[PDB]
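Asker: First, the structure itself, so that you have it in front of you.
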Amino acid sequence: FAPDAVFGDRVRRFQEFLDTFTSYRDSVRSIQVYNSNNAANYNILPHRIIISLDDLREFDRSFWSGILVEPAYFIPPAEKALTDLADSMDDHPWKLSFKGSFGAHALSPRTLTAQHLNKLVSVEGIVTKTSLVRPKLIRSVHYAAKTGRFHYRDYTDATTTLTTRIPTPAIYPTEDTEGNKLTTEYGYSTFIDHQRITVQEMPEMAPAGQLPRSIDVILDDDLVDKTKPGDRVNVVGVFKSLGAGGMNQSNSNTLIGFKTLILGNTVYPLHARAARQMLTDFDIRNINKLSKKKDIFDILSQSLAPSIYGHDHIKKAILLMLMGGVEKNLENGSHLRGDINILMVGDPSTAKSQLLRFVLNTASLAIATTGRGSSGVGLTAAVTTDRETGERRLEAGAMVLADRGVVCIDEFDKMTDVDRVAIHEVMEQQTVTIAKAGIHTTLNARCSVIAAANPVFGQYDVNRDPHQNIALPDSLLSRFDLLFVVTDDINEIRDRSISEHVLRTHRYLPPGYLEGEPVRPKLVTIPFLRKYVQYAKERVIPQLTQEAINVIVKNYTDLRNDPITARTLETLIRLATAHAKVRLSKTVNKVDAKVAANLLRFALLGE
Amino acid sequence: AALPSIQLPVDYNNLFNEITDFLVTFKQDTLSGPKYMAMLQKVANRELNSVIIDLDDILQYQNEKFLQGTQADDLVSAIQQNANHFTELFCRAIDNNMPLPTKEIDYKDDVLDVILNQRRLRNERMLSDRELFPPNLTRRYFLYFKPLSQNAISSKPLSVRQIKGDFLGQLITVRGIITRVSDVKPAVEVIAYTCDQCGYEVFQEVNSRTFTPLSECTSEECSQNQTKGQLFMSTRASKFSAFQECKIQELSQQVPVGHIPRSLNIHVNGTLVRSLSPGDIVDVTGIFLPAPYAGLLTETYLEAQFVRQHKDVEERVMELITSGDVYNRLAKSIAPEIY
DNA sequence: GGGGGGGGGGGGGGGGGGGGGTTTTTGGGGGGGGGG
DNA sequence: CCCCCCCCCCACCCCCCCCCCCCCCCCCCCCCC
Ligand SMILES: Nc1ncnc2c1ncn2[C@@H]1O[C@H](COP(=O)(O)OP(=O)(O)NP(=O)(O)O)[C@@H](O)[C@H]1O
Ligand SMILES: [Mg+2]
Ligand SMILES: [Zn+2]
């Protein structure tokens, strides 16, 4: 059996498949006309199709299992047939991508195994250590100055091709066969963008006492930069080996293995329990319908953390912090931040960590940290050598990874102060500045910090002042929008209420499990709530209005003229703007200012 | 090692003729000799060391020729596609066309004139039975392509991460902040070697990051006598060019959410050197190019071509003196919005 | 008796083969400074 | 004044090179004019 003899039949079968499931023809033509229009109109869609692998199964199971189990012999004819289809459309090689029902080929960096080599696999994980993007040479063109002909040279390595074609040493020609001097023609020469990423096993999945495994993925052309570090991802590609594995006799070591990779074919970002949720018109209409209920802010904030009793004002502040106010840009590029920064300081067992963990599970983009476990460098960004090239490169820390998101900090007062010295620029300027290793840069860190802490004493001591109870400097506390003080203050009625709630919480049983089996008044669902937050963040930018200003200045002057400072005012503006986002309203109004002042009054006065 | 070959939609003999016709024809007549021949006359007088080719001029030349009904092969698109080769073509057109000086410059003190004059005398004696040089040695000017004004790829201000690999070889304009700059260093264009055992110098043009020094005298004054004379490098007779490496970084508005600000090396040569300072926010036009070091992965840089920066008194001070109330108003003008 | 030709040695050139090519975290000791 | 804390410093192609082989050149010897 030799692959070439069956290539033609495989081509025409995939051509019949594409002709049958004509949605792929429509997709090819849609991409082509989009690109033609945008080329002429003076941004470009890629020459790539995602085929539902189910369609290919229902068409021809033999070819489908060929794609799965022998992709090196079945993807090239499929892509040739697709390229011929694109050629058959009116007026470059087209590439394939896959979705659905991989079965045993759905894996993780742990359970991916040497038995899977050269098969098409899907791996779920979290991205780390993305390389720099580099152009990879695939063809070079040379004008032979005397001869007049344009010579050329193709290139190959184990990453460029699904099959192990003979390597080409990356040398540019310099002389014709007759010895005539060549000149290399860039612009006619062809380079693909190339990127190498490490997908790490999800820590929730790793078995007892083992650390996460990881594997390296190669991404080419339009797949490049589709992910950043910290992205949870599903990658589909061909799992391969490459290199000599020490069989080349210069290596004396008997025991080292072969290098292995996934050559990527598609990359899906994830937050299934998708990173950006799709909204049907049904979702749009429901979201608007709920926004007109007169007490929607109470409904949504009560719907946050339904397993936490009480803490109503904190859950309200959390909701407005998930939906922070609009960021201002002014003359000379002057900047006013729009995040809402929350600090929960208080007695033990007051659900501060649980509220952080709810926020971590509810925001679109959240990064968890803990006081002892966090280095200041590990928080901002760290210099490392990119072994792909050998250059010093920055690795994003938690504050940078949370940009246009949130950061959770548990045990915040337990930080060493050289860590907290690195917090200040994120809070004050939404940025971090690097001036080391010959790297002199500034990075965006635009995110809501929400933090949990305890007093210097094990519990809050009402005999003493907040600056004496609270460990942090005033130069840091003033940067938080809302400073909440909570206590586990004993009271039989509240203790009865919280107790019976917690017992209901602990009596839960998830669906389908037997009694006692181990695991493997209107309120919205958390998926609905996540969709509502995404809608309000994307689709409404509330404009400030004088009727709201009147309430704001009245309340600010009243609060100040009885801890209050100038920063309190734009905090009130942020809280009002976020509440206007809760109403889905294009304007901030007197109701928003009233709620904002009520909530900040609770935070300051313990009202 | 043989190579295959292909046909392409370009012809450099034709485009060379198009370039030289442009060079002797165009002028900015709407502003009322040919613009470039006047500039080359200024080069001949050694008053100007830079030739700035405008793609706007090539567009207006193409529009004039197309209005006259001939095809013009869209030289603008061609030299936006493969700018590196067209620097060589434009320099060949100039080195052919460039007129003699109108003003005298005390020529006898120029070493390269003296050495090539001595070569010419010796070659006349040889030719009396008793090219002359590599062209870069005699080429005093530096040539630069200025981008298209917005009225297309050289016009667009890309961010660094938008410079995909597809743009290699093309003349592109990049918007960023200069994060660091090298001190100026002399790169070689043509190395010059004295020969101890015949006196007849020889030259090596260098097109690469590295070169190998010559040893045995290749000149027929030695080689025809099979005399294995020794070559020694001379700085005085070598053509150096001013070289400087800079690094541009994409601005805070260009960085996507949660990404590191990416950066790119800029190589600037000739008169364009030290036009870039760290902290400058700038548009730089250049040829985006590769350099081999990895295997097939490439180092890549921007060969700078044009720079656009983003950002009398002893009597004008009397405006404020006569305007009056100077202490109060100037005091209020410190941070005027601050109560 | 000197010059040419033939034969042998010695040197040089060319070709072919081969080998080499820094910051970030953690722990420990010692020194310095602050609070009761 | 004493003790504890906390701060600091430290750990695969291309060039150079070397070896081998072949041819050519130069000297010496012998013969011929
Ligand atoms: N209001 C509440 N309703 C339900 N459970 C609660 C509530 N308050 C505290 N708990 C429970 O208390 C436990 C500890 O919560 P946690 O969030 O770790 O407290 P904490 O405020 O972070 N304490 P600490 O980390 O010592 O400062 C969790 O199992 C919670 O379920
Ligand atoms: Mg806690
Ligand atoms: Zn010589």
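Sequence positions for chain A are given in Swiss-Prot numbering; the residues included correspond to 15-56, 90-138, 151-332, 337-583, 648-689, 696-740, in order.
According to its header, this structure was worked out by electron microscopy, 3.2 Å.
From the backbone N, Cα and C atoms, a Cβ is placed for every residue, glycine too.
Reproduced below are the annotations present in Swiss-Prot:
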DOMAIN    A:359-566  domain 'MCM'
BINDING   A:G409, A:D410, A:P411, A:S412, A:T413, A:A414, A:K415, A:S416  ATP binding site
MUTAGEN   A:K415 to A  No effect on MCM2-7 complex helicase activity. Loss of MCM2-7 complex helicase activity; when associated with MCM5 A-422. Reduces MCM2-7 complex helicase activity; when associated with MCM2 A-549
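Could you tell me the structural context for the features on the list?
Answerer: The Cβ of A:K415 (mutagenesis position) has 26 neighbouring Cβ atoms from other residues within 10 Å, across all protein chains displayed. In the three-state DSSP assignment, the secondary structure recorded for A:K415 (mutagenesis position) is helix.
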Asker: Near ligand 2, which of the recorded positions A:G409, A:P411, A:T413, A:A414, A:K415, A:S416 are found, taking a Cβ distance under 6 A to any of its atoms?
Answerer: A:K415, A:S416
Asker: Which has the fewest other CB atoms in a 10 Å radius around its CB: A:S412, A:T413, A:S416, the listed binding-site residues?
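Answerer: Counting other Cβ atoms within 10 Å of each of the binding-site residues A:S412, A:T413, A:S416 gives the minimum at A:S412.
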Asker: Just counting, how many other CB atoms are there within 10 A of the CB of A:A414 (ATP binding site)?
Answerer: 22
Asker: Around the C-beta of A:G409 (ATP binding site), how many further C-beta atoms are within 10 angstroms, looking at every protein chain?
Answerer: 21
Asker: If H, G and I count as helix, E and B as strand, and all else as coil, what does DSSP give for A:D410 (ATP binding site)?
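Answerer: Reduced to three states, the DSSP call for A:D410 (ATP binding site) is coil.
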Asker: Those recorded positions, A:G409, A:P411, A:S412, A:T413, A:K415: which ones have a Cβ sitting under 6 Å from ligand 1?
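Answerer: Checking each Cβ against ligand 1, the ones under 6 Å are A:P411, A:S412, A:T413, A:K415.
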Asker: Once the chains shown are all counted, how many other Cβ atoms turn up within 10 Å of the Cβ of A:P411 (ATP binding site)?
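Answerer: Excluding its own Cβ, the number within 10 Å is 10.
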Asker: In sequence order, what residues of the same chain, 6+ apart, have a Cβ less than 8 Å from the Cβ of A:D410 (ATP binding site)?
Answerer: A:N517, A:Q522, A:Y523, A:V549, A:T550, A:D551, A:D552
